Amino acid sequence: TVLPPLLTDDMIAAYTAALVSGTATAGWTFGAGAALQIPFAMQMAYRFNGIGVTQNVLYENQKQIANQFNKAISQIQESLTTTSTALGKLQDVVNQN
Amino acid sequence: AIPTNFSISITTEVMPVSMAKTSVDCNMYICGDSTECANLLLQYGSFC
Amino acid sequence: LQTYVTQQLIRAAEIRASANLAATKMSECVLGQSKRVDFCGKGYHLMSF
Amino acid sequence: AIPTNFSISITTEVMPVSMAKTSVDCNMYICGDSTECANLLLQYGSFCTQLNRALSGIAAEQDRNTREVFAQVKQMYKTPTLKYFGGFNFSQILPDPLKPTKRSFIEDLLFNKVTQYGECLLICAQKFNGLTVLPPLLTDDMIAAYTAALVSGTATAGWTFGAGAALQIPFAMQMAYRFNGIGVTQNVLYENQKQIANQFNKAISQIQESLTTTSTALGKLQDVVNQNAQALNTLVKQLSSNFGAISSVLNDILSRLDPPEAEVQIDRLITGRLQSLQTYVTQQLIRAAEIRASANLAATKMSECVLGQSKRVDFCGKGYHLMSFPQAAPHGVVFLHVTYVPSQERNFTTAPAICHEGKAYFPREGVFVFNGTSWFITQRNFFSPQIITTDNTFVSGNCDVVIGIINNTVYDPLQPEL
Amino acid sequence: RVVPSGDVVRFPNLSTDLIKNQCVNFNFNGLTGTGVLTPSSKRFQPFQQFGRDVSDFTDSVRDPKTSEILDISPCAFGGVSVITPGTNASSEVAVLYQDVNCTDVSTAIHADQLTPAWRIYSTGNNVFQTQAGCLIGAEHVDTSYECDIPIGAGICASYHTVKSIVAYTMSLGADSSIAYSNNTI
Ligand SMILES: *[C@@H]1O[C@H](CO)[C@@H](O[C@@H]2O[C@H](CO)[C@@H](O[C@@H]3O[C@H](CO)[C@@H](O)[C@H](O[C@H]4O[C@H](CO)[C@@H](O)[C@H](O)[C@@H]4O)[C@@H]3O)[C@H](O)[C@H]2NC(C)=O)[C@H](O)[C@H]1NC(C)=O
Ligand SMILES: *[C@@H]1O[C@H](CO)[C@@H](O[C@@H]2O[C@H](CO)[C@@H](O[C@@H]3O[C@H](CO)[C@@H](O)[C@H](O[C@H]4O[C@H](CO)[C@@H](O)[C@H](O)[C@@H]4O)[C@@H]3O)[C@H](O)[C@H]2NC(C)=O)[C@H](O)[C@H]1NC(C)=O
Ligand SMILES: *[C@@H]1O[C@H](CO)[C@@H](O[C@@H]2O[C@H](CO)[C@@H](O[C@@H]3O[C@H](CO[C@H]4O[C@H](CO)[C@@H](O)[C@H](O)[C@@H]4O)[C@@H](O)[C@H](O)[C@@H]3O)[C@H](O)[C@H]2NC(C)=O)[C@H](O)[C@H]1NC(C)=O
Ligand SMILES: *[C@@H]1O[C@H](CO)[C@@H](O[C@@H]2O[C@H](CO)[C@@H](O[C@@H]3O[C@H](CO)[C@@H](O)[C@H](O)[C@@H]3O)[C@H](O)[C@H]2NC(C)=O)[C@H](O)[C@H]1NC(C)=O
Ligand SMILES: *[C@@H]1O[C@H](CO)[C@@H](O[C@@H]2O[C@H](CO)[C@@H](O[C@@H]3O[C@H](CO)[C@@H](O)[C@H](O)[C@@H]3O)[C@H](O)[C@H]2NC(C)=O)[C@H](O)[C@H]1NC(C)=O
Ligand SMILES: *[C@@H]1O[C@H](CO)[C@@H](O[C@@H]2O[C@H](CO)[C@@H](O[C@@H]3O[C@H](CO)[C@@H](O)[C@H](O)[C@@H]3O)[C@H](O)[C@H]2NC(C)=O)[C@H](O)[C@H]1NC(C)=O
Ligand SMILES: *[C@@H]1O[C@H](CO)[C@@H](O[C@@H]2O[C@H](CO)[C@@H](O[C@@H]3O[C@H](CO)[C@@H](O)[C@H](O)[C@@H]3O)[C@H](O)[C@H]2NC(C)=O)[C@H](O)[C@H]1NC(C)=O
Ligand SMILES: *[C@@H]1O[C@H](CO)[C@@H](O[C@@H]2O[C@H](CO)[C@@H](O)[C@H](O)[C@H]2NC(C)=O)[C@H](O)[C@H]1NC(C)=O
Ligand SMILES: *[C@@H]1O[C@H](CO)[C@@H](O)[C@H](O)[C@H]1NC(C)=O
Ligand SMILES: *[C@@H]1O[C@H](CO)[C@@H](O)[C@H](O)[C@H]1NC(C)=O
């Protein structure tokens, strides 16, 4: 027989939706300690001088970046829409046991 | 060489986490409604 | 049945090493900007989900 | 939201490093003073050869694990006399030369909260079933010697203490770099020195009184002894398995019935135990692979957290890592993650951009908030409002491009020369 | 292992005498086996006759003949490891007798009840007792070095010039010392 797991997928989604929602607010003390609040662009700007880019490149090209952001997501969305070809690993573990 | 423009990729990664846990009964596997199956496995400790 | 259990047991411990990598990739890759190369995907990492 | 104040915590971590090594004789397990057992054993190959060397091979790799954790330094640094450096009281962490047991007071808790088979104790003794525990190579005071040596040399150099031959530095100055590592100006250490030393030395005793009375934080160690004793007890339990033969007594079958009858009966019995011994070997073998994989994580944490500040969050415990400390224990180690945790958040209104005379002024680092009166600059780790000049803010491009620009000015020191 | 030399057979009122501290092939009343005999101190009852381990092994006995408490022990056994500095270096070896009393091994070797034995072998008067067992064929110096050939309990074996095979306690490393101050760097 198969025992059911301890958690449901919805409870896993409850952690998943919270952290993604909590990603857009604090970032680093978000997990290191108590949460904080920052605008998303300022949080984005820390990534640039994090890798060594001045904050103007974000702040100037903000429309191009955001359009590169959302449009590539839909390209990722249609990438995992037509045919699978990627999640064979989770198919493998079901095939093994 | 110094780059001028850029591109924002979205790289994915898929990781397995949880193997499906199982369980099994002995007498519904080795015995199958028998008595002398259960009556004679007493020389084998408690394997189940 | 006996060789089933041991052969079930090895792949049990096999994915537990893989879950540790996921536990590393949940915290270190998402909750902060990583700096190590080709971890968190290719290219210079900004943000994970 | 910006935190204003902080706390300093000492988070604990316990990782096992080594499994108790075993060995099993064949004839004192399967034969039991029976000559005909050995006479029948010769038709089963020299299985005892690989049955010895498999368990001996994993016995050798146990001692491979321990020196992969500890045997890293080259100079046994001496225990310093003073145990109180800049308000920080290490005296219960180093071992006491006044009462020589070569253990800390913290370690003496650990050799108590954790508190058949052949074993030697100095008198050796062995049981009937031909199985015993070999003692480990590195004895505990020797391990405690490496334990005391590294923590002592930790409070003196750190980096060259991890880069080979160590150096000498004042301990408060080495603290201030770690604040500078996470983006805190070093005065903040210097201007809060007694409060930090209070928060340090209280938090040890708060931890010290925590683990003293209750337990089960150490549960990751005692299970290891609890699981393999059950594995040993498993093999010992199997002796009463008759395997379809007459009984689990060889001497009755030697005495009651004929040898042509017995040498299919004890043959059925010998193949019972021999197959049973293989199952113990394999589970013992695969478990040794897991703890060794866990040991490689432990050896990685020894060099990436103790011998140097790390930066990966939620590694070395939660919070911003400051400094690590090892503690010896049976079959494992205990780490002490002295970490930084901020506090006292407030609300402030941002300023991404500053419009002064049609130009775009962006900070070299930090951000800009309105405290209520004017605009100031501070770092993200700590609320330190400062003055807005060209010393911390470059110019690039004109005004009126970006979103959220503020009409304010910039101080320049060129002005009072007139 | 050690050859069982001796036989004790007793019955209450054929009978033999009481051998102690020797691996004998005892036979009490419905109790057989080999082992080493020695007196016990276990608190019996008037109906107790023989004790057991928590395992399936009888460990103590009450005399059928004279009603005296004796505890039985297994005879002697264990493994053998061979120490060598290399055939290129020299040609002499030493052995470890694993987890066994060096008081008894020295006894059994002079009476020659050890299996297996060899043609050309002697003691060499270097019997040291480690925690890991009995070492024969190496001299105990009191110096310290790095661990070439580990045996156990911090004791390691090596081959220095004195040339012979020596056993000692490990050198943990050089005992350096460095000052502390609040100005010095
Ligand atoms: C670095 O690369 C980026 C790529 O994202 C680039 O940003 C692009 O700049 C060009 C400048 O011409 C933009 O192109 C135009 O943008 C307008 C805005 O609405 C569009 O409407 C235009 O569409 C016309 O042309 C299309 C292609 O022929 C037609 O399909 C369409 O029907 C219209 O006729 C035109 O595309 C472009 O939009 C941006 N990219 C994004 C994502 O906004 C950037 O300039 C590069 N950097 C440098 C220094 O060159
Ligand atoms: C650094 O920290 C250490 C602690 O880690 C600290 O040393 C402690 O000092 C106190 C006293 O100065 C010690 O307390 C005494 O210890 C002895 C033996 O351990 C006990 O017998 C004493 O009990 C008597 O006093 C009690 C209190 O009145 C009575 O209730 C009792 O009935 C007894 O009469 C007393 O507990 C303590 O043991 C040490 N700890 C250690 C680990 O040595 C040190 O002072 C600190 N130094 C600095 C510079 O910060
Ligand atoms: C936002 O930042 C503002 C920065 O100016 C804050 O205003 C300052 O608040 C501090 C409070 O610590 C005041 O500092 C004190 O001032 C007194 C009096 O100074 C006056 O007197 C001296 C001597 O006669 C004179 O020389 C000066 O010119 C002053 O006129 C000092 O004696 C104290 O030592 C102490 O420094 C500042 O005065 C005050 N500045 C202004 C311009 O008001 C403000 O509080 C911040 N707001 C928030 C919500 O954080
Ligand atoms: C090997 O077996 C022998 C027994 O034949 C053990 O020798 C015994 O060793 C103990 C101490 O280790 C001796 O006990 C001492 O006795 C004196 C007086 O008898 C007493 O004053 C002391 O306080 C202590 O109790 C004992 O006498 C001695 N017996 C003999 C016959 O030598 C030896 O320890 C065993 N070694 C191992 C490694 O097992
Ligand atoms: C940052 O946070 C620390 C931690 O809370 C603050 O230090 C603590 O401040 C409180 C009061 O604000 C002090 O409590 C007082 O203690 C004295 C002596 O016991 C007592 O007489 C008073 O009645 C009161 O209980 C506490 O001692 C102090 N702790 C230390 C280690 O100094 C600190 O004030 C905060 N600083 C800022 C700038 O926010
Ligand atoms: C922050 O300060 C800047 C400059 O001090 C302000 O921008 C100014 O906005 C006024 C709109 O009232 C512009 O005035 C216009 O000028 C043209 C020039 O011929 C005139 O024809 C129009 O009738 C109108 O008066 C002015 O050019 C502009 N200056 C700059 C340098 O951009 C800005 O409004 C201030 N921010 C806020 C929130 O008020
Ligand atoms: C089974 O029978 C034997 C005799 O066949 C008993 O052995 C006898 O044991 C007693 C007490 O242990 C011995 O008595 C002693 O004798 C000496 C000298 O005669 C005397 O001075 C003492 O005061 C003491 O009474 C007796 O000699 C001994 N006989 C032999 C032949 O050894 C044995 O006790 C019987 N079993 C049981 C459980 O009673
Ligand atoms: C730097 O100073 C330290 C101490 O201030 C020196 O350490 C001592 O060196 C002398 C020999 O130079 C030794 O005899 C002492 O035992 C050392 N002190 C301790 C506590 O061990 C160090 O040698 C100096 N180094 C240089 C290059 O000047
Ligand atoms: C900050 O503002 C939020 C609402 O925007 C409020 O709920 C919170 O209590 C405030 N906290 C501080 C420290 O001002
Ligand atoms: C033995 O060691 C010597 C040096 O002591 C070396 O020259 C020689 O090549 C070695 N020979 C073998 C067979 O190992």
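In order, the residues displayed for chain E correspond to 306-318, 515-663, 672-694 in Swiss-Prot numbering, which applies throughout.
Header says: electron microscopy, 4.4 Å.
Positions of Cβ are set from backbone N, Cα and C atoms, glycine also.
Swiss-Prot has this to say about the protein:
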type    : residues    : note
VARIANT : E:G311 to R : In strain: Isolate GD01 and Isolate BJ02
VARIANT : E:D605 to N : In strain: Isolate Shanghai QXC1
VARIANT : E:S607 to P : In strain: Isolate SZ3
VARIANT : E:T608 to A : In strain: Isolate Shanghai QXC1
VARIANT : E:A609 to L : In strain: Isolate GD03
VARIANT : E:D613 to E : In strain: Isolate GD03
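Structural mapping of features recorded in Swiss-Prot.
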| residue | record | contacts (Cβ under 8 Å, 6+ apart) |
| --- | --- | --- |
| E:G311 | variant position | E:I520, E:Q523, E:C524, E:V525, E:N526 |
| E:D605 | variant position | E:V307, E:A577 |
| E:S607 | variant position | E:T624, E:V628 |
| E:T608 | variant position | none |
| E:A609 | variant position | E:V307, E:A577, E:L615 |
| E:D613 | variant position | none |
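For the recorded site, E:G311 (variant position), the DSSP three-state label reads coil. In three-state terms derived from DSSP, E:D613 (variant position) belongs to neither a helical nor a strand segment and is classed as coil. According to DSSP, E:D605 (variant position) sits within a helical segment. A Cβ distance below 6 Å to any atom of ligand 8 is met by none of the variant positions E:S607, E:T608, E:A609, E:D613.
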